[PDB]
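Okay, structure first, notes after.
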Amino acid sequence: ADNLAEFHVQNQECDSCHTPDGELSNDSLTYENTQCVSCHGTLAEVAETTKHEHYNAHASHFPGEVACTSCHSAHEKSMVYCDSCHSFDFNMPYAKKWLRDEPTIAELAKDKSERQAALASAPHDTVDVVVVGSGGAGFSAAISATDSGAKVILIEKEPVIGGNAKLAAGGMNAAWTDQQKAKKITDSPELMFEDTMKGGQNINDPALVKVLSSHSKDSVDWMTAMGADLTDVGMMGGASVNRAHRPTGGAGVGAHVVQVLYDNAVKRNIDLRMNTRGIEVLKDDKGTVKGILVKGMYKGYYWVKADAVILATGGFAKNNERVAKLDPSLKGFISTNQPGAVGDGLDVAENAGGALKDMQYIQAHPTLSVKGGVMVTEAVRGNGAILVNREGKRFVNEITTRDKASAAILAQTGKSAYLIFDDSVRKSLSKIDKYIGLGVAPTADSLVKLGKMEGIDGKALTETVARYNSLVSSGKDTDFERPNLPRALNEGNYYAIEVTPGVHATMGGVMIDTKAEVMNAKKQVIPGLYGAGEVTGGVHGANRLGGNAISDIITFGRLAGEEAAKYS
Ligand SMILES: Cc1cc2nc3c(=O)[nH]c(=O)nc-3n(C[C@H](O)[C@H](O)[C@@H](O)COP(=O)(O)OP(=O)(O)OC[C@H]3O[C@@H](n4cnc5c(N)ncnc54)[C@H](O)[C@@H]3O)c2cc1C
Ligand code: HEM
Ligand code: HEM
Ligand code: HEM
Ligand code: HEM
Ligand SMILES: O=C(O)/C=C/C(=O)O
Ligand code: NA
């Protein structure tokens, strides 16, 4: 057969997958995926039949309920979603090579005829607020507006939920929490504010950083009340004390937080629509929001009538063409992001009158795996690992800010470096076992053997770790001034991960005030329009601190939903 439907119709009727009249149920293909499951079982049941030692197409780190049609189309060949970041040996029936080529908002102006027909029709739905984006900020806004009495519709352009938020690892920053007190840590919102402004080179808007520090504990409390585990508290770069909260044992914070938000949305019966892209914010004759035009992949264009729209579409770090026009030093670099993080949300905000700010400030994460092409958490360094070059020496304070750490690594021989750690560091952070499972953390029982395996001077490496452990014992790094030295690298076996910088976060975006309202270039509010999360600018200034984006998306998403519900 040439496609999956052709295979099935040799022995089945059309109504085995379709509704009685044949129309597609909705853009999430709810009815159709329910029929796949009726014969094959749930995704976890299918996964029992497709196990590999270290990977499985049907049992991954993605949260929520991943629809079968995310990867299996019926009437045409289709792509494996995991191929956008990995290259596992798969043999999916009727597959084609991964390729993402989404039309821009400007190119969609070519659908003049279909769009005018949709806008001439009745609105498909009439609600109070529409939220665009199913990342951490969007789910937070949808839940808080619903809890404040508003009727919401939440839309997502991709086939799966979570955006970049589901990939987060290192933690969520907050001060002075009950969780910090239980681990004997002393902190304050004032200290988090001061670290944040200094880390951003004082470019941040101080009123928005005051919202970030002062609401941080309340956001950790709100997530914990909904069922999240934020009890493990570690250190990230540029922080005075440990404040990055994540699950017990050092597991990833992102997939966990997104799964909690999704379960809480399902409990409240929130209308969530996949494969549905927001295209154009609609405004009335007085300049206030009246609704939004959307494009469903399977059902086409339609509009929703509403008093408020909350844009929560994330950043644009996957789009290297746009990144290079703003910061040419990052042209041609690989990215840590999901395939849809290209900035179309910024285009929608500008078309509605919103102004942008700080667009030139873009962050490279210092440690992407050279072998796997995926981000390696900064929590590996925070829990104790060091960085060495090909000559086997340390060369930088490993917990400095990301701008300085990326530059340092690029200055070394081969433009890459190695994370080095032992079993004491491995057992303190369970996320490290995920890098061992991916095959990007080679190990040996001596540093001479490990240096030979990877191309690092072995004698120098051995001497480097001995000296570092001596610095840890005395309490002061006289070589690179690293201010926190948590563990000596001397238990069990040794591990190396080859790393280099990659494009990771865009600190600029739509201009918002402290109530999350979007403003134009004259600094006037656009009534009914809100923004929250990485789509906004002014919170992180010239360099974001690790742990501060998960904090931002919960705080500003929650505030935007409450403000939009009150606006009504
Ligand atoms: C690998 C990785 C690890 C990270 N680790 C951490 C961590 O440990 N700590 C931390 O502080 N931050 C971390 N970050 C940053 C953090 O995950 C991001 O800032 C993300 O949390 C921002 O969330 P968001 O809700 O604004 O956007 P996202 O989570 O990116 O979600 C936005 C959603 O909007 C959808 N969308 C876009 N345009 C449209 C449209 N027109 N119509 C409909 N839907 C649309 C996108 O497809 C996406 O699903 C990490 C980022 C990455 C990529
Ligand atoms: C979009 C919906 C569905 C998806 C994604 C899906 C998935 C698949 C795939 C990937 C195959 C393997 C094809 C090949 O070997 O070339 C398959 C085969 C098969 N499917 Fe489906 N399926 C769907 C709907 C259904 C339904 C509704 C039924 C039953 C009424 C069904 C019953 C079967 C059977 C009997 C086989 C042959 C192998 C076996 O006996 O398990 N499928 N399906
Ligand atoms: C001869 C039998 C069938 C007929 C006549 C038929 C008809 C159609 C049509 C006309 C569409 C597009 C509708 C639109 O654009 O609005 C469609 C899409 C679709 N059909 Fe079928 N269908 C048949 C069998 C099946 C089978 C056996 C399956 C599943 C195994 C299936 C699953 C789907 C799905 C998931 C879609 C959405 C797009 C895609 O994945 O290709 N159909 N079908
Ligand atoms: C419940 C939802 C789904 C069903 C019922 C389904 C069905 C199937 C079936 C019947 C097979 C063939 C297994 C065999 O050889 O015995 C298969 C293979 C495969 N499917 Fe799915 N699928 C689902 C969701 C997905 C999703 C979401 C993805 C991608 C993330 C995916 C990607 C693949 C791949 C890559 C293979 C080949 C696996 C390998 O080579 O190890 N499927 N699927
Ligand atoms: C359904 C699709 C996918 C599958 C089956 C898959 C599979 C895996 C596997 C087997 C690992 C090693 C650790 C583990 O066993 O969980 C891993 C790690 C990782 N994957 Fe994926 N992956 C998928 C999609 C993606 C995509 C699209 C991205 C990036 C946007 C991504 C980003 C990462 C990262 C950053 C890691 C490092 C470890 C961690 O952060 O937990 N994955 N993945
Ligand atoms: O886990 C990391 O390294 C990412 C943290 C962040 O981008 O804030
Ligand atoms: Na931003």
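Placement of Cβ uses the backbone N, Cα and C atoms for every residue, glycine included.
Feature annotation from Swiss-Prot assigns heme c 1 binding site to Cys14, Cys17, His18, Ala74, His75. Record note (Swiss-Prot), mutagenesis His61 to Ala: Reduces catalytic activity 10-fold. Reduces affinity for fumarate. The unchanged residue is displayed. Swiss-Prot gives this note for the published mutagenesis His61 to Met: Reduces catalytic activity 5-fold. Reduces affinity for fumarate. Swiss-Prot lists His61, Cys82, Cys85, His86, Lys431 with the feature heme c 4 binding site, giving experimental evidence as the kind of evidence. Per Swiss-Prot, succinate binding site is recorded for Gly170, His365, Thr377, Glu378, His504, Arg544, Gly547, and the stated evidence type is similarity to another entry. Record note (Swiss-Prot) on the mutagenesis of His365 to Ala: Reduces catalytic activity by over 75%. If you look up Swiss-Prot, you'll see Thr377, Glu378, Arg402, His504, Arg544, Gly547 marked as fumarate binding site. Listed in Swiss-Prot is the mutagenesis experiment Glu378 to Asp, annotated as follows: Strongly reduced affinity for substrate. Reduces activity 10000-fold. Annotation of the mutagenesis experiment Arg381 to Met in Swiss-Prot: Strongly reduced catalytic activity. No effect on substrate affinity. The note that Swiss-Prot attaches to the published mutagenesis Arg402 to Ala is: Loss of activity. According to Swiss-Prot, the mutagenesis experiment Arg402 to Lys or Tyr carries the annotation: Reduces activity 10000-fold. According to Swiss-Prot, the experimentally introduced change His504 to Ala is described as follows: Reduces catalytic activity by over 64%.
Overlay of Swiss-Prot feature records on the structure.
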{"residue": "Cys14", "record": "heme c 1 binding site", "DSSP class": "helix"}
{"residue": "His61", "record": "mutagenesis position", "DSSP class": "coil"}
{"residue": "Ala74", "record": "heme c 1 binding site", "DSSP class": "coil"}
{"residue": "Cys85", "record": "heme c 4 binding site", "DSSP class": "coil"}
{"residue": "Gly170", "record": "succinate binding site", "DSSP class": "coil"}
{"residue": "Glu378", "record": "mutagenesis position", "DSSP class": "coil"}
{"residue": "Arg402", "record": "mutagenesis position", "DSSP class": "helix"}
{"residue": "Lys431", "record": "heme c 4 binding site", "DSSP class": "coil"}
{"residue": "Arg544", "record": "succinate binding site", "DSSP class": "coil"}
Legend entry - Cα-Cα distance linking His18 (heme c 1 binding site) and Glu378 (mutagenesis position), given in Å to the nearest integer: 47
Inset, instruction - Return the members of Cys17, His75, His86 (the binding-site residues) with CB less than 6 angstroms from at least one atom of ligand 3, or none. - result: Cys17, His75
Legend entry - 8 Å Cβ shell about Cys14, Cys17, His18, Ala74, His75 centroid, heme c 1 site members excluded: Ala5, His8, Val9, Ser16, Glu32
Inset, instruction - Filter the recorded positions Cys14, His18, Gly170, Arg381, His504, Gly547 down to those with CB closer than 6 A to an atom of ligand 2; keep them in sequence order. - result: none
Legend entry - binding-site residues whose CB lies under 6 angstroms from ligand 1, from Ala74, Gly170, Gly547: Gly170, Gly547
Inset, instruction - Kindly point out which of the binding-site residues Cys17, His75, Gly170, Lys431 have a C-beta less than 6 Å from some atom of ligand 6. - result: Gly170
Inset, instruction - Mind computing the max CA-CA distance among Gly170, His365, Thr377, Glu378, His504, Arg544, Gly547, which the record assigns to succinate binding, rounded to whole Å? - result: 15
Inset, instruction - Would you mind sorting out which recorded positions among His61, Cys82, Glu378, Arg381, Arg402, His504 put a C-beta under 6 angstroms from ligand 5? - result: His61, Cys82
Inset, instruction - Consider the recorded positions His18, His61, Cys85, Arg381 and say which one has the Cα lying nearest the Cα of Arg544 (succinate binding site). - result: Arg381
Legend entry - Top Cα neighbour of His86 (heme c 4 binding site) in the set of recorded positions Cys17, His365, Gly547: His365
Inset, instruction - Identify, among the recorded positions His75, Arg402, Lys431, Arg544, the residue whose Cβ has the fewest other Cβ atoms within 10 Å in this structure. - result: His75
Inset, instruction - For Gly170 (succinate binding site), identify the closest of the recorded positions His18, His61, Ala74, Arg381, judging by Cα separation. - result: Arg381
Legend entry - Those recorded positions listed as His18, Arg381, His504, and which of them has the most Cβ atoms within 10 Å of its own Cβ: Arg381
Legend entry - Cβ neighbour count within 10 Å of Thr377 (succinate binding site): 27
Inset, instruction - Counting Cβ neighbours within 10 Å across all chains shown, tell me which of the recorded positions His61, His86 comes out on top. - result: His86
Inset, instruction - Using C-alpha atoms only, work out the spacing between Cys14 (heme c 1 binding site) and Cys82 (heme c 4 binding site) and round it to an integer in Å. - result: 29
